[PDB]
Amino acid sequence: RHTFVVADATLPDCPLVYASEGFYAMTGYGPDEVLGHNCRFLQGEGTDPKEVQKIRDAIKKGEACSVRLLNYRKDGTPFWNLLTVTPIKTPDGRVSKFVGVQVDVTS
Ligand SMILES: *[C@@]12=NC3=[C]C([C])=C([C])[C]=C3N([C][C]([O])[C]([O])[C]([O])[C]OP([O])([O])=O)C1=NC(=O)[N]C2=O
């Protein structure tokens, strides 16, 4: 059971351009609130800054990354999000998109 998003890396702050139905249903946010925005709006007080930094660095370097994140739904309730980000390059080496699989691992 997982969800999927696509971020545009040709815009400087990796906005989300596509989300699976599960992503909206899991987070409680609609397309009007999700599309065109950076995924970080799902972070909040308890989100570990040291893991957040791991994703920031991997995205800046165009590498894949996998981190465990405390995230929050629109109603404020938290959940554990095993997040894996994969860079999608054009044949000329440049990163065009990032894709993400998000798993609620609260169990
Ligand atoms: C988010 N999923 C997610 C999916 C993709 C494809 C990408 C590129 C990023 C995310 N993020 C995080 C956010 O966009 C950003 O990369 C990090 O917050 C670190 O950068 P900053 O500048 O903020 O330090 C996701 N973040 C979440 O919290 N939940 C996800 O599902």
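Following Swiss-Prot, chain A shows residues 19-125, kept in their order.
For this deposited structure, the header notes the method as X-ray crystallography, 2.5 Å.
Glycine is no exception: its Cβ is also placed from the backbone N, Cα and C atoms.
According to Swiss-Prot, the feature FMN binding site maps to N56, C57, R58, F59, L60, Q61, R74, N89, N99, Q120. The DSSP secondary structure for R58 (FMN binding site) is helix. Same-chain residues at least 6 positions away in sequence with a Cβ under 8 Å from that of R58 (FMN binding site) are, in sequence order, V70.
Among the sequence features in Swiss-Prot, the mutagenesis site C57 to A is noted as follows: No effect on blue light-induced kinase activity. Of all the Cβ atoms in the protein chains shown, 24 others lie within 10 Å of the Cβ of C57 (mutagenesis position).
On the backbone, the CA of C57 (mutagenesis position) and the CA of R74 (FMN binding site) stand 12 Å apart.
For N99 (FMN binding site), the number of other Cβ atoms no farther than 10 Å from its own Cβ, over all displayed protein chains, is 24.
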